[PDB]
There are 2 protein chains.
Amino acid sequence: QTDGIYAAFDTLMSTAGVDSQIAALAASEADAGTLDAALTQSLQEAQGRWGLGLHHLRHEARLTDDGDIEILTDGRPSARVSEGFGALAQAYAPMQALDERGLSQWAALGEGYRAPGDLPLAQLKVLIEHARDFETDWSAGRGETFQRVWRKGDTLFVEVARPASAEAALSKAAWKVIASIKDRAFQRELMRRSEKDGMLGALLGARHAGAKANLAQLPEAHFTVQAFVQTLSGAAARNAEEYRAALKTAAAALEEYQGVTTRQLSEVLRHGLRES
Amino acid sequence: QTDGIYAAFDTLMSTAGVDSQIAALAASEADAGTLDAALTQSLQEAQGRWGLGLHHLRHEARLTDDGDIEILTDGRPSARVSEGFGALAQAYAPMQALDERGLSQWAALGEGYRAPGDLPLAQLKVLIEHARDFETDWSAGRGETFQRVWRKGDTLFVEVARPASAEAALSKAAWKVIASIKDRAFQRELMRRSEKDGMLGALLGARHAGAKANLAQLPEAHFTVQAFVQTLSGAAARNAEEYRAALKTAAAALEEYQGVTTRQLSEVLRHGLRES
């Protein structure tokens, strides 16, 4: 039950590509404060990736009195791990202002001016080199990606995101999965199913009874990687070349992480299919 | 005609993610010995990566009397580059002993004891630390992967492979390509056609008449990434943690390289012949 909670927290962190290793640290029995800090930092790192737009909220994670884990935003205890990942999803839901494209409209520095939808590199360079604090809105990028950047104190954040709802991640995963089936007739059957069911429903005829409940039990039914954040500091926070290099490192990183999540979903879905 | 030879070699090595750079090497006026050394190194890399099961043979590649390139397997010329890629594939065919899963049945150290494919890790660590020479048979890894390991003298090899015949990789890439389609009617019609003509052929059905023929002349028509080999030396070859880390590294590299092959192949099919 206690091990279950750490395992569930690790599974939650894995939806962000975060190798949190919380269970191992709790097993090694370090002081409680170190556990607190590790939980909080891993949670913030995953927060920067889930694509939730909550850069204006302070996310904290701590141990509860009965052996649970408490997740809090701006100091308010939002949820607990035992409640279930879906509960966390609902708790985080009201804080969003996502637009039609799946890109958050909430600001990171809160009240204050925001740069327009995009700026030429010439003006952006001046902003990085000579401004104090600022935030720019999403600007269209290569390969359906979107990007933004903003400075908090001496630390510069660059977020690159390709929005995709949980069902969308699952659908991409399955749409790639059904191609590799090593059975022409069974593949024909699934392709026949698709026309009416759509990849998701079409695939939930081979997964055993309660398949939708067999996948909703997993965190990925509500969470998946949508974005990646790269942080610079010092003169790096103020060098155009470093900004671009971080963008490339990081955009390739988001591509990598989304590919990894799709592969994980493909593996999960694959279980219980060929035998049917 | 000479330049085409080096370009073809470079493209053939790109089928295994090996940036040969032989064209640039010969261009920079390197001696025949250096050309031969680079050729053999790159060829052996691609051999360990193609998953053909012929690690038990020493492969060579040299420049001939007429300005061509001759490939030798234990000193017997199999084919020359100009002869064609399919020629080399059919020349490699007789020495293969691929089983029903598509994995090499040949031994790697020649005749001798081979550990079972289910050997518990506890005994395996003992083997790595204390044996002199050893080799295990294939044992299944996660996600339809397969892994084997063997030490020769001072060098430890770990091979991770997932079976994929060239044509199968083409089929998967075509699956992706049609998955990206936006016009529903076109998608449905192509999926219908594939049920009879094969997905690759269905996709090729919408292109220049060249299409099939021109694709057949490309390196990918007969070669694809099926395996990766990671090599350790020295005391690292007798360290359990190093073995586990190397297994993880090899699996990750397999995933990365296969993903790159899939993406590049999908785009290539998307545009394709462009023979000029």
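The numbers used for chain B are those of Swiss-Prot, and the residues that appear cover 25-300, in sequence.
A Cβ is built for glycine as well, from the same backbone N, Cα and C atoms used for every other residue.
One mutagenesis experiment catalogued in Swiss-Prot, B:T88 to A, is accompanied by this note: Strong decrease in phosphorylation. Lack of phosphorylation; when associated with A-128 and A-160. For B:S128 to A, Swiss-Prot lists a mutagenesis experiment annotated as follows: Slight decrease in phosphorylation. Lack of phosphorylation; when associated with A-88 and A-160. Where Swiss-Prot documents B:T160 to A as a mutagenesis experiment, the accompanying text is: Slight decrease in phosphorylation. Lack of phosphorylation; when associated with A-88 and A-128. What Swiss-Prot says about the mutagenesis result for B:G165 to E is this: In KH311; loss of radiation resistance and DNA-binding ability.
Just so you know, of the mutagenesis positions B:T88, B:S128, B:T160, the Cβ with the fewest other Cβ atoms around it within 10 Å is the one at B:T88.
B:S128 (mutagenesis position) is 12 Å away from B:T160 (mutagenesis position) when you measure Cα to Cα.
B:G165 (mutagenesis position) has a Cβ environment of 17 other Cβ atoms inside 10 Å. Annotation note: B:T88 (mutagenesis position) sits in a coil segment as assigned by DSSP. Distance noted between the C-alpha atoms of B:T88 (mutagenesis position) and B:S128 (mutagenesis position) is 31 Å. Distance between Cα atoms for B:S128 (mutagenesis position) and B:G165 (mutagenesis position): 16 Å, as a whole number. Secondary structure at B:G165 (mutagenesis position), taken from DSSP and collapsed to helix, strand or coil, is coil.
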